[PDB]
Amino acid sequence: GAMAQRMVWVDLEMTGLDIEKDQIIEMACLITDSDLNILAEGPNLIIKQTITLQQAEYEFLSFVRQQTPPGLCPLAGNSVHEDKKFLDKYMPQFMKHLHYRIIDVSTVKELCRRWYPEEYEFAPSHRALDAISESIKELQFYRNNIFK
Amino acid sequence: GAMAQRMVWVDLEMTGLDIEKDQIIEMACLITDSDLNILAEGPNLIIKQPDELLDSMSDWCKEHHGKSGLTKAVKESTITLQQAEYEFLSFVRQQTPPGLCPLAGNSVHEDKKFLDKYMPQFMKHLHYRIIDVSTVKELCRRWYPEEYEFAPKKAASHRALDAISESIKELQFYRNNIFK
Ligand SMILES: [Mg+2]
Ligand SMILES: [Zn+2]
């Protein structure tokens, strides 16, 4: 039903894209329903190299366990495939609660750019939680402007 | 811009989902233009991997790769990982400008994880962004539930060339039915 169709939105800041050497500096999480209405805001945590990585994972896993059913909801965000790679490595217990699929807003952007170039031209951060809010607005924009 | 807007479609088959242990056993590549028109079929290679890895695979993996004829084809293969990478890199260098075209497929972020580790030069030819058809699937399921039921079921066994053609058919189905 509607519960399985929720989305687990995240935004992460890393030192870089090298999975073997770079680390997660910042992370935020929030839950939307299938229509992108924000149901609950999770924490915005700055991770050490403020809190430790293992405690941030407990904070985020507790937050999604009380908002989504296990293994059903996908990770959502801007270029969230980059975020998933670091979360599979550094937060594997948090990832055990989610589906393997993602709702990558930048995939939608790559399709908008190609198929609706006029709409792409007029398509619309101090915290990672603010970046999530911006990515939801970008996705809502594609829903209204390029989807049927 | 038209050449930079082409898409590099890939499907991989591996010995499991553990990036620390598992290896690539099959790869296929296909090129479409911006509008999902078929441009060129690339190589379709079965990569030689050890018998220890194959015998120690998951029960899902041993059965599906056994039944499809992939485990047998891997054991008889003379293509190494390095040889397959060279063939795929050569093919995409002939089809797309460097560092501008995205990797495309179903949950292709998982294929990207294996390619970033085992075929880094092939990934360096592609842009940072991906085109994940399973993002569009998940949005179709939610926002266009009627159209979602008309999407064809994936009929292919886990063979790279057939799976990748089905991903193109799926994204073409969404372009045709849920886009404006
Ligand atoms: Mg696949
Ligand atoms: Zn497959």
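Residue numbers in this text run from 1 along the chain shown.
Quick reminder: no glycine exception, Cβ is built from N, Cα and C everywhere.
Record features, source Swiss-Prot:
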MUTAGEN   A:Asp11 to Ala (Swiss-Prot position 47)  Loss of 3'-to-5'exoribonuclease activity
BINDING   A:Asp11, A:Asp83  Mg(2+) 2 binding site
MUTAGEN   A:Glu13 to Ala (Swiss-Prot position 49)  Loss of 3'-to-5'exoribonuclease activity
MUTAGEN   A:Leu17 to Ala (Swiss-Prot position 53)  Loss of 3'-to-5'exoribonuclease activity
MUTAGEN   A:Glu82 to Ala (Swiss-Prot position 146)  No effect on 3'-to-5'exoribonuclease activity
ACT_SITE  A:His126  active site
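Shown on the structure are the features that Swiss-Prot records.
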residue  : record               : contacts (Cβ under 8 Å, 6+ apart)
A:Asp11  : mutagenesis position : A:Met27, A:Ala28, A:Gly77, A:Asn78, A:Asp83, A:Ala128, A:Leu129, A:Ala131, A:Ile132, A:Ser135
A:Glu13  : mutagenesis position : A:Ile24, A:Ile25, A:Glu26, A:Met27, A:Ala128
A:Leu17  : mutagenesis position : A:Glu82
A:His126 : active site          : none
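Summarising the environment of A:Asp83 (Mg(2+) 2 binding site), the number of other Cβ atoms within 10 Å of its Cβ, over all protein chains shown, is 23.
In the deposited coordinates, A:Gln49 and A:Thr50 are the last and first modelled residues around 28 missing ones; Cα to Cα they measure 11 Å. Its Cβ placed at the centre, A:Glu82 (mutagenesis position) has 21 other Cβ atoms within 10 Å. Across the unmodelled stretch of 4 residues from A:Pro124 to A:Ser125, the Cα-to-Cα distance comes to 14 Å. Taken residue by residue with DSSP, A:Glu82 (mutagenesis position) is part of a helix.
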